[PDB]
Each structure stands twice: as structure tokens, then as C-alpha cells.
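Trainee: Take a look at the following structure, please.
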Amino acid sequence: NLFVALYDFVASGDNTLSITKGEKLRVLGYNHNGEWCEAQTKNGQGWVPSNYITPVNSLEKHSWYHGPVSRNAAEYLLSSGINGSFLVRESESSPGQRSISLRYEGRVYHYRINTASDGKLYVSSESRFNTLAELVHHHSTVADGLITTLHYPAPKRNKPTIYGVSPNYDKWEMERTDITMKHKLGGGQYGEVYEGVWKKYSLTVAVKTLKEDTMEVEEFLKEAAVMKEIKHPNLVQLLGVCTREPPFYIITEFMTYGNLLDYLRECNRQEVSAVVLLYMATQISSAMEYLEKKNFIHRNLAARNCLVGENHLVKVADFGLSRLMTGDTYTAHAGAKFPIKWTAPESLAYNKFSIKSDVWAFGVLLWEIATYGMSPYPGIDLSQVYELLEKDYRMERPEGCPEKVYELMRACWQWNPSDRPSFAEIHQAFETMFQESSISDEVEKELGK
Ligand SMILES: Cn1c(=O)c(-c2c(Cl)cccc2Cl)cc2cnc(Nc3cccc(CO)c3)nc21
Ligand SMILES: CCCCCCCCCCCCCC(=O)O
């Protein structure tokens, strides 16, 4: 029953324990939701995140084994590699089905790993092995059917998200004196949000403070309440709150690269190619699929409200969320002012919002991504937007945008909200979109034309 650490973890919450990647551990038990476990190492005993470690008898211990990663995600991971960079992944839908993804001369080759009647694994029928590791080791020395050898495991660059800072049940409150406030973020577009350092861990964070005469208190507290319940890799994560006395604080993880809109407008388009844009759009759809299933609506989905972290990780800002049984409608009080270009027709006309109006906004966000941040509805005056949309006018396909991506945009922009796809359908559509050629290849066909 031994485990090995897959990522480094530094102790700071006094009941937590520091571990080093590759070190062995004995697990004693789990916390209330299984997300943390009490472990013993040669250095001590304490709580560590459960997914930062794995059984010594598990495939995850191998640097090249990335588990449940999709074909498209694999192409993103390997976009930063070289000839011979590779990884082994498993199908999320159908467990047990694995494939090798390998980079060679700027292209990624995908190979299904076959299993014989006696359980042996192989890519080439002439070379079968008892275990996955033996198969990889064999192809690490001779290509034997593959375009080239498997030489460089794709790095696992991102530590798994930890939903909070403690293994204990509800321990959100923290000491304001342990927070050093720094400069405001976003030039004020997000309100009173500042970069800060959480001394106790010398950890950089984002802090929203309830200064007098700004946000209404009930609103601020509801936001804090909602955020305690949100747990998804692509939604900004809450780390703590200071609600014992003013100024109230909401403290979250810090996204280092700012918002997606600015990132796309200022990026190196060589580095941030179509496979990277697809990777980011997919992450956003995953976050929205979660809100959809958890009965929340966003109402402000746009690239300026998506934040970018390391290795193109993208998280949707989750301030302002509203609780709404998925299928019901939320009505805004007349007079509410909305960002017209991202607002669905039923919202513009009747102030009605639902997860379907978020689907419409996602379509506009997808167009912003595909254009590297262009302002929507170019060549059109806002006063005529609703009228034009009613006549079935929709933005034109962005230069180089693959046809299937634009069709998804058009599905999101169906006039009747019930005709639009769900976020579950949208996420699944991205994952199955380029199965017989890469997005890179499709962009080519679109341009060459
Ligand atoms: C702008 N903003 C927020 O509003 C929240 C946040 C908070 Cl503090 C409370 C509740 C909900 C959210 Cl989304 C979290 C957050 C985290 N990271 C960042 N990073 C960021 C934003 C703009 C510019 C830069 C570059 O210095 C870096 N910006 C963030
Ligand atoms: C999910 C997002 C996928 C959309 C990707 C669109 C990529 C467009 C690339 C445009 C090609 C550059 C043309 C040019 O400037 O000469």
C-alpha cells in the first residue's frame, strides 16, 4: 500500500506536510471528501492533497503517463515539445482504451494501443508486451512501427488544483494581518481587486475588498457564499475570506497573465497557434458545463472575464454568478444596462437570462478567441444590432477559422434559446472536432483557399 509523490507540496497549514516529487509515503486516512489524505514520510506526518500522490502500483507514477487527456489536449501538450516528445493517454469515456501521442517534424501522430486475447499490449502485432511500461520502453529504443522513437516524456507542468488551503471542513476565515495588499488589478474594471501576498505561505493571491461606498454588502457576501461551493479546475478558486470585520475580503488564487482578451491581443501568434486557441476555448466550455450542471448562470461571459495562468491554463471569473435551476429564467429589473454585443436577443428585449443566454455569449467569446481579440460586430452600429440579429444576420466566419468551429458559433447564436446547444454538448463537440486531421491542417485548408 505504498504511494509516491507526483508533485512537490510545501507545508504551511500547520497540520499539512511537505513532500518532494518522487518520495515514498504511507497513507493513513482521508479527510471528509477524499481530497486530502494523512500521510507519513521519512520526514514526518501530516495532511497532503490526495491527487499530488499515487500508489506505487499505478500507471500515474510514469512521467509519460498523462491519464485522461483528450486527443486535442495531447496535441496542445506536445506543441511545446520537440521530435520524440510523447505521452500515453487514456480515453475518458471508454476506460482502458489507451493511445500514444508523438511529435515529429511539427506534427502529432496518434497511435491506438491494442490488447491481445491474452492481455498483451502492442502497437505493432510483431512486438507484444505484458505491460504498458515494457511497450513504452521498447518503442523508446526502436520506432518499430511508429514514425520515430519515444524519447522525451511530455512534462506534467501544472500542479493539480487544491480547492482551498486546508483538509478540514469549512475553514475559510483567515487573519487579515497575514495579507499584504499590493497594486489594484485590471485598471479598475473588476472593481476593488488587488494583487496580494499571503504571508503565511508567501503565496501570491487576488483580494477583493469591500471598501465603503462601493459594492453592496449583501451582494459581496453572496459572492463569497457562492464561491465556497464552486470547485472546478477552470473557475477561479476561493482560498479564504475575512468577514469578521470590515473591510471584508474575498481571497482567491492569482492568475498571473491577466485576462484572455488582453492576452490574445498582445500574444505571439506563432506560440499561441490554433491548437492553443482550441485548448483555451475547451477549458472555458468545461467551466460553463460545470455551472450548467450546478444550476448557476454567469451573465457576463466574455474574453475580458476569462483569466490566464501558466501554460495557457484559463479560468472563468466567477464573480457575479446567480443561482438558477438550469431550465428556469432569471429576469433583470428594467433599466439594467448590458454589454450589448455579448447579450442574447431575449435578454436585450425582455431582460430574460438563462444558461442559454450564456451559450449565446459563449459564441461571441469563441469569435473573440478565433480573431485573437477583435471587437465584435465590426462595421455595425450597436443601435441596429437587435434588428439585424432578428433578420438572421450573424458575424462572418473569422479569417482562417475552421468550418466546424464557425458552425458551433452559429449553433450558439440560434434565435430561440431552446434551439441552442447545452454546454455539455459544446464541450463534447470540441473534443470530437478534429479526429481525422488536426486543427492545424484545417486552418491550412481555410487559408490556402
Ligand atoms: C480580476 N480578478 C478577480 O476579480 C478575481 C476574483 C476575486 Cl479577487 C474575488 C471573487 C471572484 C474573482 Cl473572479 C480573481 C483574480 C485572480 N487573478 C487575477 N489576475 C490578473 C487580472 C488582471 C491583470 C493581471 C496582471 O497583473 C492579473 N485577477 C483576478
Ligand atoms: C477554438 C478556436 C479555434 C479557432 C482558430 C482560428 C485560427 C485562425 C488563424 C488565422 C490565420 C492567420 C492568417 C494571417 O494573418 O495571415
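All chain A residue numbers match Swiss-Prot; in order, they span 64-512.
Recorded method is X-ray crystallography, 1.8 Å.
Every residue gets a Cβ built from N, Cα and C, even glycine.
Below are the features listed in Swiss-Prot for this protein:
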type	residues	note
MUTAGEN	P112 to S	Strongly reduced inhibition by GNF-2
DOMAIN	127-217	domain 'SH2'
MUTAGEN	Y226 to F	Minimal reduction in ability to autophosphorylate
BINDING	248-256, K271, 316-322	ATP binding site
MUTAGEN	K271 to M	Loss of kinase activity
MUTAGEN	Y393 to F	Minimal reduction in ability to autophosphorylate
MUTAGEN	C464 to Y	Loss of inhibition by GNF-2
MUTAGEN	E505 to K	Loss of inhibition by GNF-2
Trainee: Could you check which of the binding-site residues (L248, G251, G254, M318, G321) sits closest to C464 (mutagenesis position), going Cα to Cα?
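Mentor: Smallest Cα separation from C464 (mutagenesis position) among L248, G251, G254, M318, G321: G321.
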Trainee: When the Cβ positions of the recorded positions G251, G321, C464 are compared with the atoms of ligand 2, which fall under 6 Å?
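Mentor: Near the molecule: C464.
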Trainee: In whole Å, how far does the CA atom of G254 (ATP binding site) lie from that of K271 (mutagenesis position)?
Mentor: 8
Trainee: Out of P112, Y226, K271, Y393, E505, point to the one nearest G251 (ATP binding site) in space (Cα versus Cα); all of them are mutagenesis positions in the record.
Mentor: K271
Trainee: State the Cα to Cα distance, in Å, between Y393 (mutagenesis position) and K271 (mutagenesis position), rounded to an integer.
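Mentor: Each residue's Cα considered, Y393 (mutagenesis position) and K271 (mutagenesis position) end up 26 Å apart.
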Trainee: Taking ligand 1 as the reference and 6 angstroms as the Cβ limit (strictly under), which recorded positions among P112, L248, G251, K271, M318, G321 are close?
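Mentor: So the answer is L248, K271, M318, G321.
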Trainee: Do you know the DSSP helix, strand and coil residue counts for the domain 'SH2' (127-217)?
Mentor: 18 helix, 32 strand, 41 coil
Trainee: Look up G254 (ATP binding site) in the DSSP assignment and report helix, strand or coil.
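Mentor: Note: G254 (ATP binding site) is coil by DSSP, not helix or strand.
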Trainee: On the three-state reduction of DSSP, what should I expect for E505 (mutagenesis position)?
Mentor: helix
Trainee: Compare the Cα of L248 (ATP binding site) against each of the mutagenesis positions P112, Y226, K271, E505 and report the nearest.
Mentor: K271
Trainee: Using DSSP, would you call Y226 (mutagenesis position) helix, strand or coil?
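Mentor: Reduced to three states, the DSSP call for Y226 (mutagenesis position) is coil.
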Trainee: Taking the Cβ of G254 (ATP binding site) as the centre, how many other Cβ atoms fall within a 10 Å radius?
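Mentor: Result for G254 (ATP binding site): 16 other Cβ atoms within 10 Å.
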Trainee: Between C-alpha atoms, which of these mutagenesis positions comes nearest to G321 (ATP binding site): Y226, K271, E505?
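Mentor: Closest by Cα distance to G321 (ATP binding site) among the mutagenesis positions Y226, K271, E505: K271.
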Trainee: At a 10 Å cut-off from the C-beta of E505 (mutagenesis position), count the other C-beta atoms across all protein chains.
Mentor: 20
